[PDB]
Amino acid sequence: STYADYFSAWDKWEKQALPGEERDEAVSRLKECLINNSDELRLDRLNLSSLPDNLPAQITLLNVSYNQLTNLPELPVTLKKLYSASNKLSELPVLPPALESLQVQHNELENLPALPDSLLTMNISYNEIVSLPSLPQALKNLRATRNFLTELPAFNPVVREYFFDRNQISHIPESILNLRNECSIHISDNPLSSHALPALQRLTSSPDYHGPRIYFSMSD
């Protein structure tokens, strides 16, 4: 993509702004990013209902959080960090092959696309997701609070944190019990069996307990 191609598409895109929509500011930022050949582009809090199709191809970080987006365009193949939290996305495009961070919390997602093996961190909290695709083994931080998952996924001592608070999980599987002290699993506010709380209360506070750190209620 050439210089006139970019300025062209961005300039036309800016023309169709609603009142209150900061596409002017967005284009300034787009132009700044291309001129300086920058790795980062931040278009957060610009009241945007969409993005122009052609983002700068060299970017490694894209932040479009806090807008009113409904869809994201195809993403730069080079992208390592995508923040698009607090929008209205109903689905995500295919993810850049080497993405390392995915922050899409507070959207309207129902499904996730395939997750790159490079993924290290993801927050998908406050969406309407019901199942998870296969998880990257490299993944160390997954926040998924307030979705509608009906079960937990199946998982050297690296620090690992899984947040599944406020889902629809009803079964604590034996696979949790085989994780070790380095994994933390947050599981409060799920429709688990009446018995799960006191049962996990006595299990985890025991003198001889080995197994993941489990947070399983609201201090109850």
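Counting begins at 1 with the first residue displayed.
Cβ coordinates come from backbone N, Cα and C, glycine included.
In Swiss-Prot, a published mutagenesis experiment is listed as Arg146 to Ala (Swiss-Prot position 166), annotated Strongly reduced ability to ubiquitinate host GBP1. Taking the Cβ of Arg146 (mutagenesis position) as reference, residues of its chain lying under 8 Å away and at least six apart in sequence are, in sequence order, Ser125, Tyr126, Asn127, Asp165, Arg166, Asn167. In the three-state DSSP scheme, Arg146 (mutagenesis position) is classed as coil.
Looking at Swiss-Prot, you'll find the mutagenesis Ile172 to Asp (Swiss-Prot position 196) noted as follows: Reduced autoinhibition in absence of substrate. When Cβ atoms from all protein chains are considered, those within 10 Å of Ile172 (mutagenesis position) total 19, not counting its own.
Sequence-distant contacts (6 or more apart, same chain, Cβ under 8 Å) of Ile187 (mutagenesis position) comprise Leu152, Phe164, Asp165, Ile169, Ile172, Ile214, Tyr215, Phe216. Reduced to three states, the DSSP call for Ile187 (mutagenesis position) is coil. Here the residue is the original one, while Swiss-Prot reports the published mutagenesis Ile187 to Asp (Swiss-Prot position 211) with the comment Slightly reduced autoinhibition in absence of substrate.
For the mutagenesis result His195 to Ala (Swiss-Prot position 219), the note given in Swiss-Prot is Does not affect autoinhibition in absence of substrate. Residues near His195 (mutagenesis position) in space but far in sequence (CB under 8 A, at least 6 apart, same chain): none are found.
Looking at Swiss-Prot, you'll find the natural variant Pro198 to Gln (Swiss-Prot position 222) noted as follows: In plasmid pWR100, plasmid pWR501, plasmid pSF5 and plasmid pINV_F6_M1382. In the three-state DSSP scheme, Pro198 (variant position) falls into the helix class. In sequence order, no residues are near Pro198 (variant position), counting only same-chain partners six or more apart with C-beta under 8 A.
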